Number of protein chains: 4
Amino acid sequence: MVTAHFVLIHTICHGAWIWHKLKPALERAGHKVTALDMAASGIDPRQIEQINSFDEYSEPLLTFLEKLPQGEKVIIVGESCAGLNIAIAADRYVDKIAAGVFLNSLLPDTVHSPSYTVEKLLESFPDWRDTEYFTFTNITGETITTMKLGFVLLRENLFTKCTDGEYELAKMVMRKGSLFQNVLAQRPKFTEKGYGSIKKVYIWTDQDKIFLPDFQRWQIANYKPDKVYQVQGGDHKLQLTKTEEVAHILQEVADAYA
Amino acid sequence: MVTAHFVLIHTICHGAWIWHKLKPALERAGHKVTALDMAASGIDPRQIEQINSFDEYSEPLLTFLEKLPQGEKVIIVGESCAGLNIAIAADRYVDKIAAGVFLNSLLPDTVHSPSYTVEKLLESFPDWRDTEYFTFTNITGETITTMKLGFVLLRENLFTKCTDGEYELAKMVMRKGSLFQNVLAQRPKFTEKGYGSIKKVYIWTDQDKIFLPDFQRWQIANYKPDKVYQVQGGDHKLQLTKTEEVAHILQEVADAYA
Amino acid sequence: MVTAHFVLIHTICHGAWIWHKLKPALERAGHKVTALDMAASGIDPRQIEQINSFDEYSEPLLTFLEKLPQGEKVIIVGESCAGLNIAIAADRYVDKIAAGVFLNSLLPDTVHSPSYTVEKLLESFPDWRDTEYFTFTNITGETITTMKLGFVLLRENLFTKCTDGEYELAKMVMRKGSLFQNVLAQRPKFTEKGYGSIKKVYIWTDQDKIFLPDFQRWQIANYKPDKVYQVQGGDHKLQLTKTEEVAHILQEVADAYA
Amino acid sequence: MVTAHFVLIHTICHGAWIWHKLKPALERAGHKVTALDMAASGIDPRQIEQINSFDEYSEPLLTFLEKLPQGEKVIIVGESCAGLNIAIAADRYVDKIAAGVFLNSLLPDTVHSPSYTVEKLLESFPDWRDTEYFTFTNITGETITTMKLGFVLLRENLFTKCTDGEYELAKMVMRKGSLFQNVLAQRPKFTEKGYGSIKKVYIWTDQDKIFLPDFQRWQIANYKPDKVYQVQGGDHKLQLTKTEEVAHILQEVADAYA
């Protein structure tokens, strides 16, 4: 069918590694795939304590788009919190983005503060269990809250139905992350001409034990995506539990937005 | 049936992640498993350019043994170049080590320089293909050769029969490493009373496309292990291609020595 | 007379040792004094090549302020380039800083880039004589210029009127440093609400042979300090040539800002 | 009057800095002076944990002698524990040493174990007060005892009559050190043909509060030096309290043996 360039964007704490099954799957279909580490994530050499906002955290994505050859367009696929990276990138490089794909992901809008969908997430899922929290003071004095995801939360809430090998992989390479929420709160709203004007495709499952059904339904309702795909079964990490199905869906996205 | 504490030691460039399948396998049998990142490896925050020898590279292993409660013993399992870590650790903490297990690994001796088995490896396998090499000057002025493993080498020589997901994983989290060969060359020999006196179990396959058959046969011959297990099929990364079989071998090791 | 807690911050290449005379002088007057080594300076175990920006270099000062008990205030005294550390710290911990004291020091502002005063310094003093320069590539790929201060420069320009013992001391413990100037150039400006709102006291002499009179006069003009003290005679290192006089000035600072 | 090349060797924990007054003093008289940092001392980039014996600790001295032009001779001056460096160096490079000078120093012999004078020191001065002790396991599994000298011991026992500036200096740059005593104990004795044949000059004061009078008298008795100079007053650190007098004595050593 149509071939495309997917850019895969992991969530906070995680890394490009999270896409290790989906990347080859897509490449079996002849697509070009780039999986990037965001700052202080995966094997990026920076530590979270030197990162000051979610925009700074997004730097590898923005640098990648900047260097993207003119006339090429990419499809940016984002899991969980990475919808925020998609929104940010789209406000700087709208013309390089054929579509944005949201995979059990935060779905930001242009009408509320950037932090809105984060507030709502925490409203629906306030207890992160054995997760530990730390703080540091960023370069203009704002207290930033970082987290180290608890293994029980990993096992039961994120990687629920993943194999033991995958869960174990997650513990071996997980890093600290931050929502940068108090900094997001002060951030200008995402623009209609950038983020608002990209095609948006929302993939999810009702079996997600952290991005819960009412919350995801609420997101779809708050800000209508061009297409919604619901996948049966699986867990929060569909790129692991439902790899082939997600690949196929991404093909249809390519077919549509080209 | 005996239970044991296995400490899993990855090779240069790699990380604890390489054990993501074998760790849970062993845990299914009731064992305790620790997989460590060596310095500037996996997600360790240090960069290779601040590390000055193979002993310094080994620090997380040595720190772990140092803090191991008096009277506890571990079985150290090492892949590829990690036999050097095993030798180094054993010279410092012989009484904390029930056995050393060598998995398609360098098998050092006490009669030659510590660099010997490295020289012989490079003799048998001199061409590392699309691997790139870099250089830095360490804190006492020795030029250190670091490497970035080439993807073709990864695909064909290291992860030969691994799934695409594993191979792709490897590219997403591989780091630079170094043999520290010129520093190994000037290093005192491994002692009989430490490394020489631990139990040594050598597991390998003849299908290994970088640690080649004549080389591994030579290593067995140069320095006789207490027991040799040969696994049919698989590739250099048997902890991925032959996980269950390696688990079951490690149980026999535990039975014998734990 | 008012007592205070002075935190003494040395310049690049140097170390806490530089304050070996001024520290006990102040303590004779009943003050608390902390003299910190910045990263890769004095006897700090880190090497300059693992430090990536002037913010990272400032870490010990920021960690010290972070751990300072709520409601305690310090007076930060900085020589030469340490004004940058003062500016950085003040943007993060304004409420913990009673005043900032600048001793023949860079005096940054809020309207220009952080690098501005550095550019102007090099403008006025472009020839650093027998100083040697090196480079390394930092963790995000920027070339960093490091320097090893030449002994002639030490003798004639920095420690001009210091005893031969002090000069000789300097050669025995000096390390590499960096202005991190290209990284400063990209750095966000120092904020009004932090650095801009601290009390600023500028102490200097016209006998300084590296921070030259026109340059220091220009700094005072560019960014008016709350108080300016000029000390007659001495050299660049007034904490050595004019110890008692600097102590007495710092007392007036304590008396004022308390 | 004769000129000479003096090589100044500090004690454990300390560094070349300790000679910052004596070096220029001697240079006044036209001598050549080299003050070296031993391993993991002063600003040497190595940490004490990578150092495995007192021979390894001595490496900069031995490297210096090795590179000393054939036919040149030096006078090695050693304070406190540095007598051990003198003994070690002399057994390698006897023909490059005009004399050894011992300044309130350990005075080793050829009849007893290298550790003998250390045992006796600790016999006479067993309580090191607020000194902290740490431990690490060296390359062949020996536990090594390192120390961080306590400030009270510094003030009252080492730097007793030094100025406050000097004492303060010491706190700003002191590092960890080790006697390596258990390793010295296992070491081959110093040879008669090397160490035993060099000229030996012993300079001391009875006002030393750590190398006590009975102990120094005992050393002189145990192994007779060619000349003994006793300096009135001062403290353990005569290169600070009695600089000029020590310089003048070192002239006579030059006159005799250079």
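Recorded method is X-ray crystallography, 2.6 Å.
Just so it is clear, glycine is given a Cβ too, placed from its N, Cα and C backbone atoms.
Per Swiss-Prot, active site, proton donor/acceptor is recorded for C:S80 (among others). Secondary structure from DSSP puts C:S80 (mutagenesis position) in a helix.
The active site, proton donor/acceptor annotation in Swiss-Prot covers C:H236 (among others) and is backed by a curator's inference. The number of other Cβ atoms within 10 Å of the Cβ belonging to C:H236 (active site, proton donor/acceptor), over all protein chains shown, comes to 25.
Taken from Swiss-Prot, the feature 2-hydroxy-2-methylpropanenitrile binding site covers C:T11, C:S80. There are 25 other CB atoms within 10 A of the CB of C:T11 (2-hydroxy-2-methylpropanenitrile binding site), with all protein chains counted.
The acetone binding site annotation in Swiss-Prot covers C:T11, C:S80, C:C81. For the recorded site, C:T11 (2-hydroxy-2-methylpropanenitrile binding site), the DSSP three-state label reads coil.
Cβ environment of C:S80 (mutagenesis position): C:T11, C:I12, C:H14, C:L103, C:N104, C:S105, C:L106, C:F211, C:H236 lie under 8 Å away, each six or more residues apart in the same chain. Listed in Swiss-Prot as a mutagenesis experiment, C:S80 to A is described as follows: Loss of catalytic activity.
Sequence-distant contacts of C:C81 (mutagenesis position), defined by Cβ-Cβ distance under 8 angstroms and a gap of at least six in the same chain, are C:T11, C:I12, C:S105, C:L106, C:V118, C:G177, C:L179. Among the mutagenesis experiments that Swiss-Prot reports, C:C81 to A is described with the note: No change in catalytic activity and substrate affinity.
Mutagenesis annotation in Swiss-Prot: C:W128 to A, described as Slightly reduced affinity and catalytic activity toward acetone cyanohydrin but increased efficiency on mandelonitrile. Acquired ability to use 4-hydroxymandelonitrile as substrate; the structure shown retains the original residue. For C:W128 (mutagenesis position), the same-chain residues lying six or more positions away in sequence with a CB closer than 8 A to its CB are C:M147, C:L149, C:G150, C:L153.
In Swiss-Prot, a published mutagenesis experiment is listed as C:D208 to A, annotated 80% decrease in catalytic activity. C:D208 (mutagenesis position) counts 22 other C-beta atoms within 10 Å of its own C-beta, drawing on all protein chains shown. For the recorded site, C:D208 (mutagenesis position), the DSSP three-state label reads coil.
DSSP gives C:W128 (mutagenesis position) a coil state; it is part of no helix or strand.
Cβ atoms within 8 Å of the centroid of the Cβ atoms of C:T11, C:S80, C:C81 (the acetone site) belong to the same-chain residues C:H10, C:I12, C:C13, C:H14, C:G78, C:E79, C:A82, C:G83, C:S105, C:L106, site residues excluded.
In this structure the residues listed as binding acetone are C:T11, C:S80, C:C81; their two most distant Cα atoms lie 6 Å apart.
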